[PDB]
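Take a look at the structure below.
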Amino acid sequence: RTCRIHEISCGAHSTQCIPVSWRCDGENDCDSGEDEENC
Amino acid sequence: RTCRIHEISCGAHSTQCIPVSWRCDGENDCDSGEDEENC
Amino acid sequence: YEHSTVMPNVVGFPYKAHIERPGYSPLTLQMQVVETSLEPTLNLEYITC
Amino acid sequence: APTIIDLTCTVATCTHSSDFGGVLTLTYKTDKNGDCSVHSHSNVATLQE
Ligand SMILES: [Ca+2]
Ligand SMILES: [Ca+2]
């Protein structure tokens, strides 16, 4: 957790940062596909 | 834990010694942002 | 920043321009024409019926 | 002081402007985490930090 301001985290066990813009854009980007949960 | 007096440890599952000057310096110096907690 | 390209005058063709500017990561700009018009100027000579 | 060996300096961006228009990255391997002091030994380049 606590990644760069530009990028949000999408896991608890894993470290894999993604840009904020990737969040809720209709396609998965994380193994725990929580980028598309609670849109 | 149990690192050199000049430094602290900022993990329980994982070991990561950081100097005391990095403790609450306004930046996340560790993988888990527990340097900037409860300042 | 100033940039100049040449895009063909065909309706529907997806044109893409690449801008490389030192200090920054390259930018691709896509821009296509959706319709065109061409109007001549007319001088009425007379009317017949 | 942490021990540094095999230091390599590669330049990402370089524009000879009035402000700090150049970027360099340093690759290294250290025994332990700490604080080191950087310097440049020519007046042809001025370091911001
Ligand atoms: Ca997504
Ligand atoms: Ca800190």
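Chain B is numbered as in Swiss-Prot; shown residues: 111-149, in order.
Header entry for method reads electron microscopy, 3.0 Å.
Using N, Cα and C of the backbone, Cβ positions are placed for all residues, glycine too.
Per Swiss-Prot, the features are as follows:
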- B:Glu117 to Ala: Complete loss of interaction with Semliki virus spike glycoprotein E1 (MUTAGEN)
- B:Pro129 to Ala or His: Complete loss of interaction with Semliki virus spike glycoprotein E1 (MUTAGEN)
- B:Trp132 to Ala: Complete loss of interaction with Semliki virus spike glycoprotein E1 (MUTAGEN)
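Taking B:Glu117, B:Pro129, B:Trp132 as the candidate mutagenesis positions, the subset whose CB lies under 6 angstroms from any atom of ligand 2 consists of B:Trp132.
Every protein chain considered, the tally of other Cβ atoms within 10 Å of the Cβ of B:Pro129 (mutagenesis position) stands at 16. Around B:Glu117 (mutagenesis position), the C-beta neighbours below 8 angstroms that are at least 6 residues distant in the chain are B:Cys127, B:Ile128, B:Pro129, B:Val130.
Non-local neighbourhood of B:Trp132 (mutagenesis position): B:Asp139, B:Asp145, each in the same chain, at least six residues away, with C-beta under 8 Å from its C-beta.
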